[PDB]
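I have placed the structure first, in the form of structure tokens, so that the comments after it can refer back to it.
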Amino acid sequence: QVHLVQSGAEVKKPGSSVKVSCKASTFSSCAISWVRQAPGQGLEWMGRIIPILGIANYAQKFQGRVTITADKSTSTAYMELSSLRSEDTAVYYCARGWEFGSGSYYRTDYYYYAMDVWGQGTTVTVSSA
Amino acid sequence: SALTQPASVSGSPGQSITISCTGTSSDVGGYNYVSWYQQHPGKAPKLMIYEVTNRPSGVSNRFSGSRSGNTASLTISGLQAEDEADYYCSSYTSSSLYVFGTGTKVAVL
Amino acid sequence: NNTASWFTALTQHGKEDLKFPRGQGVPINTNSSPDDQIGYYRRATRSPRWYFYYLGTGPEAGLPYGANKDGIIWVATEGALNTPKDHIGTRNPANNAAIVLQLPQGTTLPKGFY
């Protein structure tokens, strides 16, 4: 079984940035996504990355201040969120998935465009006091 | 786009109920990549349904998925107290992205 | 009338709509490499009939694998590369005859089909 570990909890101030990691205990053609959930609110998908290709797709609501990057050699992926503000207080998740797109098929029964594994969950809080 | 979900869901335990997840022509009714996830309060999301109907191994047949038009429906059968968690739907988009639902919290009487 | 399906019709004598679990439902072709064995089924416009066309060919050549449209159901074999199947194309009845439906060994047999 493949599980995901992340960077520990963070407490940043508005205007600064944050760089969380997502390590997997297969980093080939893997759709790595980051999801958000405001307290008492719903889930909100943010981004995708294929490591060996490097192409990252972002949700248009987040397109401009979030950046997803991959380190295929170390089997680790980073996420860089800048311009932090009060409304961005939420729990941040990472997850590993698979997408078919323009590659070859495998009876591995990969679950395409659904993230089958999830990390433990990183809590990012931004304050003033 | 936007994915409309029922805010809250509940029923007498042991029974079954259908939970909706609605979108537009190009996110749910255009592609066959609707997903469903469970998220316990305080725990990370967990998978039960990856394709519209397909169920991953290690998940009981009490979970099964279906889709009609642009409104997919999750059908939990024989609901137990061990299922108390959040339930979210997700789907692929023509914009080559993922979109989640507004959220459906559960409660067992 | 210059374009047609490489395979014969699948007449639906029953009331139940056609369905296939994952993997099964792909006619086999010895000329086709394992990568090429990927396509869709289209319900015959005007009992209903179903024709199999390879991915990127036929009346729905512009649809990517996995699209939702009434009358279109998708099938694929293991190890099938996601490419336009232009090197197979479609069948010209003037230059080639229809091929009998070549179902795989010991596959599903829904109601009405013998």
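We're sticking with Swiss-Prot numbering for chain C, so the shown stretch reads 47-92, 105-172, in order.
Note: Cβ is positioned from N, Cα and C throughout, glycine not excepted.
According to Swiss-Prot, the protein carries these features:
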MUTAGEN   C:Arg68 to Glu  No effect on RNA-binding
BINDING   C:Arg92, C:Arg107, C:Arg149  RNA binding site
MUTAGEN   C:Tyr109 to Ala  Significant decrease of RNA binding capacity
VARIANT   C:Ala119 to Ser  In strain: Zeta/P.2
VARIANT   C:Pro151 to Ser  In strain: Omicron/BA.4
MUTAGEN   C:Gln163 to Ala  Partial loss of RNA-binding
Would you count the other CB atoms within 10 A of the CB of C:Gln163 (mutagenesis position), including those on all shown protein chains? 5
Out of C:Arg68, C:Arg92, C:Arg107, which of the recorded positions is least crowded by other Cβ atoms within 10 Å? C:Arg92
Express as a whole number of angstrom the distance that separates the Cα of C:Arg92 and the Cα of C:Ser105 across the 12-residue gap. 9
Integer Å distance between the CA atoms belonging to C:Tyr109 (mutagenesis position) and C:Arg149 (RNA binding site): 12
Length of the line joining the Cα atoms of C:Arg107 (RNA binding site) and C:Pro151 (variant position), in Å: 18
Counting other Cβ atoms within 10 Å of each Cβ, which of the recorded positions C:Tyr109, C:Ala119, C:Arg149, C:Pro151 scores lowest? C:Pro151
Quick test of understanding: given the recorded positions C:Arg68, C:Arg92, C:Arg107, C:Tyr109, C:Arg149, C:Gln163, name the ones whose C-beta is under 8 angstroms from chain B. C:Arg68
By CA-CA distance, flag whichever of C:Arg68, C:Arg92, C:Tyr109, C:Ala119, C:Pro151 among the recorded positions is nearest to C:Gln163 (mutagenesis position). C:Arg68
Quick note, C:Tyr109 (mutagenesis position) and C:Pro151 (variant position): C-alpha atoms separated, nearest Å, by 15
